[PDB]
Amino acid sequence: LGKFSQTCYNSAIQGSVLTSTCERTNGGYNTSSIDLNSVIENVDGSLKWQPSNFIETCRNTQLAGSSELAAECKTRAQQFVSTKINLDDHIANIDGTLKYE
């Protein structure tokens, strides 16, 4: 499941939008973007795979490593702590286009 990083490169993240160049099944490269906001939630300090507008309570979203997304999110105590999530869990590349599965 996911692992889009095996056939995609030059991945970048700005705010909640993931943008990356992926290879097509029939050869050739395709570029696309998808809003992860509809699939990431903030649970008492940690980002989880569920819709809830996480960026509304999180800031400094940035790309970490090859497939990890690092950000800071508010805990119930109203404090920003370091949080992270593996994009490889559900973000896959189907025909050069990214699709959550």
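Going by what the header records, the deposited coordinates were determined by solution NMR.
Note that Cβ sites are derived from N, Cα and C of the backbone, with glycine treated the same way.
Residue environment of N30 (mutagenesis position) contains 16 other Cβ atoms, counted within 10 Å of its Cβ in all protein chains. According to Swiss-Prot, the mutagenesis experiment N30 to A, Q or V carries this note: Prevents N-glycosylation upon overexpression in yeast without changing anti-HIV activity.
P51 (mutagenesis position): 11 other CB atoms within 10 A of its CB, across all protein chains. Quoted from Swiss-Prot, the note attached to the mutagenesis of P51 to G states: Protein is mostly monomeric and has wild-type anti-HIV activity.
For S52 (mutagenesis position), the Cβ neighbour count at a 10 Å cut-off comes to 16, with all displayed protein chains included. Looking at Swiss-Prot, you'll find the mutagenesis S52 to P noted as follows: Protein is exclusively dimeric and has moderate anti-HIV activity.
A straight line from the CA of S52 (mutagenesis position) to the CA of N30 (mutagenesis position) spans 29 Å. Note: the Cα of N30 (mutagenesis position) and the Cα of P51 (mutagenesis position) are spaced 26 Å from each other.
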